[PDB]
Amino acid sequence: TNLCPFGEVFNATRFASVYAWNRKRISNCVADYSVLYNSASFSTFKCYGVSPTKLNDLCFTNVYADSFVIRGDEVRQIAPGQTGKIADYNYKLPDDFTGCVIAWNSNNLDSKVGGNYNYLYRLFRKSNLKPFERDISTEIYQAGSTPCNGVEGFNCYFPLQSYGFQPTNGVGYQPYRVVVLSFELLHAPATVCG
Amino acid sequence: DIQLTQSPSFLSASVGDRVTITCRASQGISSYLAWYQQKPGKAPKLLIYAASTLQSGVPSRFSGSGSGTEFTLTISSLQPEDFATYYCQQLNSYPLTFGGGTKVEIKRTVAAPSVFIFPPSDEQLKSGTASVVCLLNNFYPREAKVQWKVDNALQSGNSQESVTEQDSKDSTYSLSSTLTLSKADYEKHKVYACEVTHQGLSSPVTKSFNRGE
Amino acid sequence: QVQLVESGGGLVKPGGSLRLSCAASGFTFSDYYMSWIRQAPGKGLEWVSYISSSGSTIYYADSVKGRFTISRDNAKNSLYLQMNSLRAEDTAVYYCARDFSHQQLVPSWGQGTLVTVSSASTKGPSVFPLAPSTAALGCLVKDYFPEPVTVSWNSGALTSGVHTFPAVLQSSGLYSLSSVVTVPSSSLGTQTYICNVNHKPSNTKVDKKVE
Ligand SMILES: *[C@@H]1O[C@H](CO)[C@@H](O)[C@H](O)[C@H]1NC(C)=O
């Protein structure tokens, strides 16, 4: 029958910023998970509930794939149990997470000489994200007790700090593209197999 | 669009006096304010920031205070080298707004102006435009009437003048009135003389010169 | 040594464009907000625009909105201002300034640049001595445009007793200057007095010996 459009998710030309991570629903298809592993062009490949071998031998009700961009300093946080700028205020994975986390260095595609100022994370937030919650607010945050009147100024900062992607950057401050595969099981029949 | 209202516009004081300047903000800005001192045509320099705290290298006489709407800058013993315009800047919400600015004068004992006069040299006449200059050097206060007479005849409207700022040491101004003449009007007349009248002088001082030494 | 070196600036035929550049040293520039503030001749400080520490955020004054484009490069620490459709009114000295880090509310400013928006072609001045008659000698800087000149006496080795005056704007439309220095009358035949003018707008640098 059908193939899973995992090639559309990974090899897509546009990725989103972390705060507005793009999630896509993969269903009614069959994809090769051994073949994803047999890349060896991914710098990070960690799976959390599942074996990357036993994935071709499985079926799930829904497969979810979230795609964003972070820096390398931050890649260690796309994991259960992680606390951080990203792990708290941008994109958080629960502690029962079964899935894979895949990320590679996209400095050739995702940075510019003048500054690629188009990817952003949420530096400032009142509380931590719930797992898999999305915050798209652009309210002007408040750090000190003086209010903000919706404009930026000292101790009233804009919540979204642009990554300053230049290629000359060091490894940690280079863009890493990321895709998280979560695998759901519910009473509904299986739709993504091997 | 927080407006800053700063007083005075202009204060004049003598050495060792305590200048006090007030900036009031049109809404609560709760200590997000800085105080600058800008000599003429020069970059503003930082003295106080965070409403009260003194930048490194800013003499201890300067000091800030306030929180919310009322803010003061204080020079506990004014100095000959503090002649400037002083601005406050609000940092609470963009756009950054500034105070009006306060000019500061230094008051000193009257001084008399040493008056030199200068000829059209010997190059300007190759260009056909001669220029006579009259130098009023190191006087106080700033007000001075310079009078240009060409053959005991008053010249109005062929004379431009400009004045220095206060000396960083003794607070005196200097002044230069530049008279302009065609080569034919410089050749038409002999005695050129500069009549200076000033507070410090008991009677009007006049230096002349004869075209032809 | 915190320092913001500004550059560019100068005489722009009205309607044209100019770029303004601010070389940042001495601090973690990528931590600090930044601002472009201009100051008409002997008038207030007008804030014009700013850019967040990340360049995420940006706002312009209504006096320049849409007309000016502010930018920052964060590897070369500079901050840039692209000024288009310049007017008569846009004539000012332009200052860049760090506004604050997330943590240190400590401004600092650059030396400024004279953006001079008019239609007059740049002319180099003429320099005539104001020779002596304690003694007083000087220099005459006439018929230049635009501003500024810089006079320096004996190559910045004679700064005690110098009074360089403001530029008088002549009826011709050309600025005139006057710079004079008083000296020991007796040291006149012994010490040589030379005035150095430098007019970067027309690339003119003169040295008149005064005698
Ligand atoms: C992306 O492109 C390469 C080159 O065609 C291909 O071999 C690779 O498997 C692609 N990735 C996916 C997930 O299909």
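Since chain A takes its numbers from Swiss-Prot, the residues it shows come out as 333-526.
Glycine is treated like the rest: Cβ placed from N, Cα and C.
Experimental mutagenesis is annotated in Swiss-Prot for A:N343 to Q, with the remark: Reduced viral infectivity. Experimental mutagenesis at this site is recorded by Swiss-Prot as A:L452 to R, annotated: Increased resistance to neutralizing antibodies. Decreases HLA binding to NF9 epitope. Increased binding affinity to human ACE2. For the published mutagenesis A:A475 to V, Swiss-Prot gives the following note: Increased resistance to neutralizing antibodies. While the structure shown retains the original residue, Swiss-Prot records the natural variant A:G339 to H with this note: In strain: Omicron/BA.2.75, Omicron/XBB.1.5, Omicron/EG.5.1. Among the sequence features in Swiss-Prot, the natural variant A:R346 to K is noted as follows: In strain: Mu/B.1.621. Swiss-Prot lists A:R346 to T among its natural variants, and the accompanying note reads: In strain: Omicron/BQ.1.1, Omicron/XBB.1.5, Omicron/EG.5.1. Under natural variants, Swiss-Prot gives A:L368 to I with this note: In strain: Omicron/XBB.1.5, Omicron/EG.5.1. Under its natural variant entries, Swiss-Prot includes A:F456 to L with the note: In strain: Omicron/EG.5.1. Variant annotation in Swiss-Prot: A:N460 to K, described as In strain: Omicron/BA.2.75, Omicron/BQ.1.1, Omicron/XBB.1.5, Omicron/EG.5.1; the structure shown retains the original residue. Annotation of the natural variant A:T478 to K in Swiss-Prot: In strain: Delta/B.1.617.2, Omicron/BA.1, Omicron/BA.2, Omicron/BA.2.12.1, Omicron/BA.2.75, Omicron/BA.4, Omicron/BA.5, Omicron/BQ.1.1, Omicron/XBB.1.5, Omicron/EG.5.1. Natural sequence variation is annotated in Swiss-Prot for A:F486 to P, with the remark: In strain: Omicron/XBB.1.5, Omicron/EG.5.1.
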As a check: which entries in A:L452, A:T478, A:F486, the recorded positions, place their Cβ less than 6 Å from an atom of ligand 1?
none
Cβ under 8 Å from chain B: which of the recorded positions A:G339, A:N343, A:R346, A:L452, A:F456, A:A475 qualify?
none
Among the recorded positions A:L452, A:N460, A:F486, say which ones reach under 8 Å of chain C by Cβ distance, listed as they appear in sequence.
A:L452, A:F486
Mind checking which of A:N343, A:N460, A:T478 has the fewest other CB atoms within 10 A of its CB? They're the recorded positions.
A:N343
Closest to A:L452 (mutagenesis position): which of the recorded positions A:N343, A:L368, A:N460, A:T478, A:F486, going by Cα position?
A:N460
Variant positions compared (A:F456, A:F486) - the one with the fewest other Cβ atoms within 10 Å:
A:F456
List the Cα distance (Å, whole number) between A:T478 (variant position) and A:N343 (mutagenesis position).
46
Neighbour-count leader, CB within 10 A, recorded positions: A:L368, A:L452, A:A475:
A:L452
Spatial neighbour of A:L368 (variant position) that is closest, considering only the recorded positions A:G339, A:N343, A:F456, A:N460, A:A475 and their CA atoms:
A:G339
Sparsest Cβ surroundings (other CB atoms within 10 Å) among the variant positions A:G339, A:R346:
A:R346
